[PDB]
Amino acid sequence: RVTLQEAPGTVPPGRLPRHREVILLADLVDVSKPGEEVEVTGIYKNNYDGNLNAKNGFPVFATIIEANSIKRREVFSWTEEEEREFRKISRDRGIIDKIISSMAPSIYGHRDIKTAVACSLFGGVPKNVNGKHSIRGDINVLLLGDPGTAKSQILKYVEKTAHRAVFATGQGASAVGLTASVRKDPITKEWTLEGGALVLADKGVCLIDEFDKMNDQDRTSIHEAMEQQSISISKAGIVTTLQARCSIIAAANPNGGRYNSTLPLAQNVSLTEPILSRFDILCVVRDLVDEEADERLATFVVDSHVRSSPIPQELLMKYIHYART
Amino acid sequence: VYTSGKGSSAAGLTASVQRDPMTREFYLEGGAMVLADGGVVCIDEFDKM
Amino acid sequence: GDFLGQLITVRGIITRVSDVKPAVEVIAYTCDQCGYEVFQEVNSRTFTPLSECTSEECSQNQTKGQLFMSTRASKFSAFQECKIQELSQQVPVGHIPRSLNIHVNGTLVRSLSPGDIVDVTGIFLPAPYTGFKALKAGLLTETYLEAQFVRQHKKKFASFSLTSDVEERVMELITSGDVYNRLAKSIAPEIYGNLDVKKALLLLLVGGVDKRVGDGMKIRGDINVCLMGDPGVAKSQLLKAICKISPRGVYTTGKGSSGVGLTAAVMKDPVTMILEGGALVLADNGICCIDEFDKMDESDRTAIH
Amino acid sequence: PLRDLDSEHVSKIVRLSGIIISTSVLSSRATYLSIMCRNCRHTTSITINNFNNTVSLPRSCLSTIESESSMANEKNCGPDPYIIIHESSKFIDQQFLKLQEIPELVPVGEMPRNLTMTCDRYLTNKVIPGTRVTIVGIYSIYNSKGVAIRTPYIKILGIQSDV
Amino acid sequence: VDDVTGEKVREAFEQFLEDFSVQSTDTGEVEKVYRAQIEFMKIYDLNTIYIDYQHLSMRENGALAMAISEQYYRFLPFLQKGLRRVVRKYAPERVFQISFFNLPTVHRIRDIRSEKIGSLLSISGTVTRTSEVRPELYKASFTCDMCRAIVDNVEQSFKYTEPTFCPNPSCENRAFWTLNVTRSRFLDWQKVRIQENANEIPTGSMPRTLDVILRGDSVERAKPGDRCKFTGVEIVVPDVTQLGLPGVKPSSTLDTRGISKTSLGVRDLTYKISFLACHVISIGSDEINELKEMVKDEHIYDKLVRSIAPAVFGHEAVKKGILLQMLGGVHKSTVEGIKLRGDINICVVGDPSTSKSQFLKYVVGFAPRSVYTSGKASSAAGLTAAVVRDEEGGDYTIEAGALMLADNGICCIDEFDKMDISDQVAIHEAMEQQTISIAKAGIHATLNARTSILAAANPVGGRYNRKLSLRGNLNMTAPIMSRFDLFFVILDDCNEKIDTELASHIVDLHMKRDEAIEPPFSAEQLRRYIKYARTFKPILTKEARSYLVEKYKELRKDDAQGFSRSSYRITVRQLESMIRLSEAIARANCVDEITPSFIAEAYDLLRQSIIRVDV
Amino acid sequence: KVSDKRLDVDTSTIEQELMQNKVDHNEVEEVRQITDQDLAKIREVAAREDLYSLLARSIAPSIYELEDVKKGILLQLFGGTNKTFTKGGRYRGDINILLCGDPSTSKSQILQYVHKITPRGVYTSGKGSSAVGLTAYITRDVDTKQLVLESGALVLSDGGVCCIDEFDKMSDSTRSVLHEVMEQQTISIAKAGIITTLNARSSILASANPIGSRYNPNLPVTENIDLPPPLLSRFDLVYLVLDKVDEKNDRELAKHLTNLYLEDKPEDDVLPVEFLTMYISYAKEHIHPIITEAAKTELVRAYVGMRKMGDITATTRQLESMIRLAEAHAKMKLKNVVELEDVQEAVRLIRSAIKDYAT
């Protein structure tokens, strides 16, 4: 059985969404995924009765829709013709900029930091030494942001493009909270283990920002996660060690000024030294009145609002899905 | 037991006693020194602690 | 549990006194057809109303009556109960004091203030009750005590009027000579010196004056003596002694009562949503002994003002 | 994987692997027992093997069904008269573990699911919960709480531990 | 007698509508309005009637008007059955609903007694917590396993009593069985619970609630956050929970002194006052030539400035943006990625003791879809939804919530510093996502947010330190500050002409003589002017969109110098705010294809807005 | 339900919904009925020349002081004209006073006497309160076993006088509620029970004590009170009562105070106990004082010189302050109009504070 509610986008003005029950059957099992639309061919019924007794004289019968044809409102791999046309690109030399030229044509400049994002999700090899140690197969990214930048659009492009990309927000906007804990479910009342998003994003890339507004609870978690790639717990009668092979990409916020002083970045930032050490690449954005850049940007804004050579994006996501494995 | 600081993501380090929410029973919740009895304790950042 | 049915003598501390409400004993029933009065005696916790009639004349006849009860003809009884905590002096070295239920009926009601020291004598009877349904081993008897006589230690003032046998000893105190200097020597004499200090505390024991102008304000006839100094004077030797001799004396500390503790509180009532009071609620018309006012809460200072 | 357990897998030999949440407190079933008819003074004995609701005490004193004349010549033990003489009976264990799917892959959109366990005699007191183990099982169904909806369960045969 | 009298009521009412309808001449309608009522209903076939109470008060001189208005519950079938014969006389499945309007007398919840049951009384109030659409049976087909299992029958009333005693099957009176769930005629209904008006509540008393059900046609006419007038009729629902109330409890112990004998299935009753209705109006060409006069002029921009708050005497730019907050943007579509929002947000922090609340009271006092709150005692979930549950068997009924119900309206909230951080994220969800996400102990849900928010906070020390920046004065986080468009710092001085002008203006308000100081427009032709202005939809078709860029560049070239006193990371949103501000200016001008003069006025407007900030 | 003859009588501007009602059904009267013979006796006391001094002395015979301050308590009861416009307006007759100073002043003994007079008096204190502790007392019912919303403290203060002690020791959120009432005279409830604003009018009066137990001189008066001074200046009139080192009234002290205690009986002044009780009630409805042209020349002339002090401040509250105090004095002595005189002592009551502010 599946709950369904009214579409929040096309509400007539002032009114409220309501619910209805939908019952699945044999070949109709598990077509959807929560948070989507659906197009169903429903027959309209109600339940028969439950336990008529002394109540109000008004008969209260809840109505149930059974549906026949579940459809999406108006999954990706390689093929033989897709693995031989694959080799037509990979033989070339100038594929380096062309990847960056197909990354994000919205944000105009900033060639280095677009290249670093292109390198980070593209993956590494851990190459575990036999018996001794594995160093790392992950890329640790720091990006000191600035208000007055489209830095959220970069990580927005990541979650659309990548295979396993989970945006774990800074503070309380998502259901995740980056710390595993034994919780019950109000839908179901039993205790269920709920790992963090870093538990979730193993062999995936997580996107966490506003590090300054993160607690010491979060700060010990990020410290342990980049340390030995494994999270241990000591809850009620349970002691396990779950693994985590994430890759961390940041989006920070400068303290006070947009760029504080001649003082260095560790003096500019309000974070600590060991998380700075475990971060490898450090992307810095700039906010300055540059005469050529403002004419480009403002006319790009108006062109975006009068609306009132790169690889097409299906192929490059087919590229990295096939390559990284 | 490897520990970075006193704090893991959900695991304490010292002898914590948590009451059982069912039956209201006292038991030993956990930590580190009870676990690694007769063994090795690894603690990072003793002064950042 | 072998003293059941005997007549006993216990003592302790009156704690969590309930309210007085009438207990129905027997119910009258007007026939309205045969004209008799039916009577039903109830000794259980709950009961039921009965059938349409149980007369001898409504009986052996086709049309029986249909009855209803009456209020003014029934017999009621004064009912109130409380709990007694252990005396906390004969308790073994590692134990926590228990309690005991005592039912009170009739004339002796409205005679037991909470937080006192009293000798209760009575007879020891069980009540039909067991605990949880699955824990019943088959014959579980829950006991109580019925009150019969009250003898209080620390006899309360403003409750006597007899003077003859009283002045049989009072006049010998009066004719003893130099009485006022003898008094402050007698209250807690177990320290050395501080006679003028004891003399003012003798006057704190008096208080006892009042005046209202009428359609106006009262004046409080209360004395508020503070003590400063440390530490080898042993002030707490007198602080325990004052609330001990004085009736309605509650000994209090600094942190052990918070800003909500010594004032009232609201909890769900047992068998009989009342306002459960604190120590200053308890120790009215009496003297509160207070330790370490310097370490109170700042909100706790506001109540004292 | 635990994600796909269709109705075609009902009561078939299906194995899986996951993470054990937490055990239960050990109760006890009975296998062998001697009874008595509280009127007829009639004693028999009952053994069971597949204890995994199945059987209960009968409702006749059963001395009436007898191939002897003088005993059947000599009333009603009825109703159900049988009281178990507990002093000479035999008992077993029952465990009720609980397992959760491994959260490394695909619980992204949903909440994680779980099932309900039950182990037999020597399988009890075996596994500390939390480890990664594999269990061959029987996907069985019980009834208890109008569309005749029945909750899933696993009859458990042969857990092996991690090395 | 009563079989005759209600039938005499039936026939005289049958006489009434079949007569002439309206006295009026050929100038107007002549005759046969109620006769045209069915004939126009014959065109559309919606199977109800709209009949007047006032025409019924004309003919019988109130003798029949004082016959119906007392016991309407007595008069259900007689009013319906005779009208059914009127239909088949004139017209050809047919099911009816009878609606009234024009009640002369309207009362409140406090003017309702148990003697008023069956009678007609109109009650207005405040609609809160609507519920879903659910059916109602009123047509049982329920008979036993004996042959005649075809009893289309009773329980049309408010009782689940299906089987009649005397059939002529093999079944007896004790024989009863389930209803046939396929052969009946139903109707649907919803269940709203109205709250009492705040303009009628006495001292020491909270507003009161009452349940009401709208059956059949009157479903979906309701609106949470609305004032409405009702059908006069009233019913009573049996209650349960009024036990140990205390009181002498009535019982139903039947007689035993009848049939001679040779147990006790008796019951009690304890009900509650409910309400029922069938007509809900929601109250609460010639001026079009006047609106032509309101648009052909030119000074009306300057006229609309002074015609806002005559009680307030002083500056005017705060009256500009509130007026621009009253005028919507374009909110048009875009490409498939992200749609553009179409709203404006003005957030003012000022000195205590400045009469900023006169602005606050005026906004909620005039504009539609207006919500005022100085919410500190309010929860964070007060502006969010409440998961009310168990009004029935699985109600899950979502409330309105204090934020959403100002849809296309101004919801003004005061004292941001007095509120905590969780609201500020939930505000920032409303200011960025424009939606509301819900996972509250069970049912997950999503909601929306299309409102405009006006703010009123205070400085930390209460006053402005001019050597300090504005950013050291909000005491809140950055993106909720960065989302905000206009700021409007106000601080006052003494000036001996104006100090007398402040003295003259306030005392002349307390002069109840000559308090009729004149704005150039009245309040309601202004409110009419808002409605005509909403249908303009400006498309900028001017080459000066490129001239706007270097105009925006010279807003930044001087901001390229002097980052000392309240510097700003000069934002695309600030340039985007220049768009939406220049929108509603031309909306006041009745001008599409926006001129650069409309740009330049909006250009200097945000210029001196930050000159109020730059110190 | 009707008013006692002893204590005060409620206003008619609040009951007027049920004065519009209750004609349909014969009920109780709810109003202290004025008889006939004492009406000329009211007009007899109204012709007294020394009424402006006799009445304040006759209020509280226990303390022999604060004759301007007791007059404000008297003028608190003759408070203002409830002016509502055709649309909007709603200008009440409230005046709100804080008084402060040294202890041993029997400031509480003043307020208890004030608390007895008020027909809907609410006497609060400090630090036993909360933000929830004044409104929306939503809780569980017992016998019907429901969730019932209760009216709060200011709704219990709706009509009458609220009383607050130790005002300096409130929180930020407590005392933040006071901003809405002192400005708008409303309360905005918007949480899960009710989302609907409501008004609750009262006469707010409170008191506190300074940091030093004695206010020392050579120190600003604005310094030694822990209020934000725009919120401190928001009040209508603020008093300071200090101790003086003189001797002449101190011989008058103990002769007065022993006489209240000596010869255990309540006993050269005429002290009408119950004339003033009906004098205030009769003057409440039959008087709507009008503030016409002749006062406006002097009043605007007076306010600019008050504004002229610059470099505590004087704000637009002080302009509204005088007109609500002047016609309140015109509500005394049966004047439905204003006069150019009686305005000067309305200034002087503010100047009574000001001449105490020299140091």
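Note that chain A is numbered according to Swiss-Prot, with residues 387-460, 473-706, 756-772 shown in order.
Method on record in the header is electron microscopy, 4.8 Å.
Cβ coordinates come from backbone N, Cα and C, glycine included.
Look at Swiss-Prot and you will find A:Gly543, A:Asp544, A:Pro545, A:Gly546, A:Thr547, A:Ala548, A:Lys549, A:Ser550 tagged as ATP binding site, backed by sequence analysis. Secondary structure from DSSP puts A:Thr547 (ATP binding site) in coil.
What Swiss-Prot records for A:493-700 is domain 'MCM'.
Within 10 Å of the C-beta atom of A:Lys549 (mutagenesis position) sit 23 other C-beta atoms, taking all shown protein chains into account. Under its mutagenesis annotations, Swiss-Prot gives A:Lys549 to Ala the following note: Reduces MCM2-7 complex helicase activity. Abolishes MCM2-7 complex helicase activity; when associated with MCM5 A-422. Reduces MCM2-7 complex helicase activity; when associated with MCM3 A-415.
If you take the C-beta of A:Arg676 (mutagenesis position) and look for same-chain residues 6 or more apart in sequence within under 8 angstroms, you find A:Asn538, A:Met624, A:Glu625. Quoted from Swiss-Prot, the note on mutagenesis experiment A:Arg676 to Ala is: Loss of MCM2-7 complex helicase activity.
Within 10 Å of the C-beta of A:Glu392 (variant position) we count 14 further C-beta atoms, all protein chains included. In Swiss-Prot, the entry for natural variant A:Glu392 to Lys states: In allele MCM2-1. The structure shown retains the original residue.
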Taking every protein chain in this structure into account, which of the binding-site residues A:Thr547, A:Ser550 has the most other Cβ atoms within 10 Å of its Cβ?
A:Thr547
Provide, as an integer number of angstrom, the distance between the C-alpha atoms of A:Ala548 (ATP binding site) and A:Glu392 (variant position).
32
Taking CB atoms only, which of the recorded positions A:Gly543, A:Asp544, A:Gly546, A:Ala548, A:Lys549, A:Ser550 fall under 8 A from chain C?
none
Please give me the CB contact count at 10 A for A:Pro545 (ATP binding site), counting all chains in the structure.
16
A:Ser550 (ATP binding site) sits from A:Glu392 (variant position) (Cα to Cα, rounded, in Å) at a distance of 29
Measuring CB to CB from A:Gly543 (ATP binding site), give everything in the same chain under 8 Å that is also at least six residues away in sequence.
A:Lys549, A:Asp607, A:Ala649, A:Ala650, A:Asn651, A:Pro652, A:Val683
Filtered recorded positions (A:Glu392, A:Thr547, A:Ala548, A:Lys549, A:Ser550, A:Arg676) by Cβ distance under 8 Å to chain E; hits in sequence order, or none, are none
Count the Cβ atoms, other than its own, that fall within 10 Å of the Cβ of A:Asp544 (ATP binding site), considering every protein chain shown.
17
Excluding A:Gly543, A:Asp544, A:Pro545, A:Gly546, A:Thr547, A:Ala548, A:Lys549, A:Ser550 themselves, the ATP site's Cβ centre has within 8 Å the residues A:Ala649, A:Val683
Counting every protein chain shown, other Cβ atoms within 10 Å of the Cβ of A:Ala548 (ATP binding site) number 15
